[PDB]
Amino acid sequence: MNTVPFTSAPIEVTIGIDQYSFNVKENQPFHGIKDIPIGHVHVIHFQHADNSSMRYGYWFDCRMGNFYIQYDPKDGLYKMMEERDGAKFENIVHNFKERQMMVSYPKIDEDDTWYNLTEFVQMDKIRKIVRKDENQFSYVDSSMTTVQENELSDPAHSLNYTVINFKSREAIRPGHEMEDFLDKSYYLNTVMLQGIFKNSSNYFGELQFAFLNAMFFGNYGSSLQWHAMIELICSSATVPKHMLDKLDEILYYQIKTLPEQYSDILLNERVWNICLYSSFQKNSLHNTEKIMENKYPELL
Amino acid sequence: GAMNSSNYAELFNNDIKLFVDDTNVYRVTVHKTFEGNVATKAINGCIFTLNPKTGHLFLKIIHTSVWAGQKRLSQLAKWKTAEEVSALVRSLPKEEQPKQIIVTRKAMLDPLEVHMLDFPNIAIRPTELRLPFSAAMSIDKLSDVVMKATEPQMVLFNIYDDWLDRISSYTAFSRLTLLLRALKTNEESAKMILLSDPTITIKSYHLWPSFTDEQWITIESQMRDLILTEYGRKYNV
């Protein structure tokens, strides 16, 4: 069980840790989050009480270093930092724990939600989508644009998701125009899986990361990438059976976790109607079709 | 974006552009089988590809052999159209290639865009205009070359005959759309109007009769009367 201490909380803020959230008052004696499960990535995220715009946060893995949060009054945000002195860090955490100044990661024993949402998500892949090589953790916010959104403006602040474009020479073999447009199996299996991602685990990791950035930060380009990666599988007639079964599990937990009140902005009607009712895979996503029909029958 | 009544003069500027009409690509007769089921029999079709400034018509004849053993023919017909338009563009010298292709039916946009990926600077546009190019097969010489074809063939025409010697491309296009709208609304009546006077003939090298400027005014009036009559019937107004 690892710990992310906070130096202090000088401004009133709603703090998220994965799917959980806590309100902290201005100058409340709050000194961090303990009992964080080892084995998963995590995200610690912020929404200020005085400006509920710019949700922002940090992806990290406590196996990769000792991380803490400290408010910067110049840049006006909570920043993640790495403590390189192990003994200073252990001494800070032990003191804050003894004074019970830390919230406990509130995981129910039965509850695999976080594992199910991050099964394929690896910190090393996050650090290639979010490029800031001097840190072992990754900053994301509501406003960051994707490489694809930028092509259609600060490159160093971009989300480098894999570009997917159904009307591109990458997607369409000369001489197989109708075939490749109506059946995206060559684009999925040869270009994306064999070519770029190398395996289905890396593809699913990026799909899961995109979803979580959409949900936690309202990051619109992330939502676009999540839907594009769903549509590319559902629009392929030839998909390995293990990938279809895994996608149904992935999407079921994403739809299960989504706040009911955000379905209007986070779910694309066209993609979901096409994927569940028209696509090659309309009959391959039983779990996802059942939770979507019971939770969001209006969208469909 | 979309070509409409607002941006109509753009058709006659000096930017090369083509209209593509796929209406007559996949043509069938529907009939009963011996067992009393229904079946289709394909007949030869054509792509109607028109430069509205010059009148140059690229009539690609679609021979029934291209459908043999294929499924979902109304879908395939759009892709085959886009394949043949792409092949036509690639066959033209660079200085003759269009800067825009206007499709008469929105269902042609994705097929044509995908086949033209190699030409990112050629704009593929829809139109809000309701153009009567489906009636091309009411022009006897066009219908005759399509029906006689025994293999895929491209035939080149000038759909304006020699009109551009006397009138602008705006006026020529308006005359063509009026003739085709009349032929579409009441083919028998339109053809009667065009051949009623036996002294006015069609030149071997032309599609339409050799009307004088005054005869064209009389003809155009007769076509407008035909269209309004028919309209009052369609809607009881």
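Residue 1 is the first one shown; counting continues down the chain.
The header says X-ray crystallography, 1.3 Å.
Cβ coordinates come from backbone N, Cα and C, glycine included.
DSSP assigns A:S236 (mutagenesis position) to coil, not to a helix or a strand. Recorded in Swiss-Prot as a mutagenesis result, A:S236 to D or E (Swiss-Prot position 253) carries the remark: Disrupts interaction with PRP8.
For A:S236 to A (Swiss-Prot position 253), Swiss-Prot lists a mutagenesis experiment annotated as follows: No effect on interaction with PRP8. Neighbour density for A:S236 (mutagenesis position): within 10 A of its CB lie 22 other CB atoms from the protein chains shown.
The chain break between A:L152 and A:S153 spans 4 missing residues, with the CA atoms of the two ends lying 10 Å apart.
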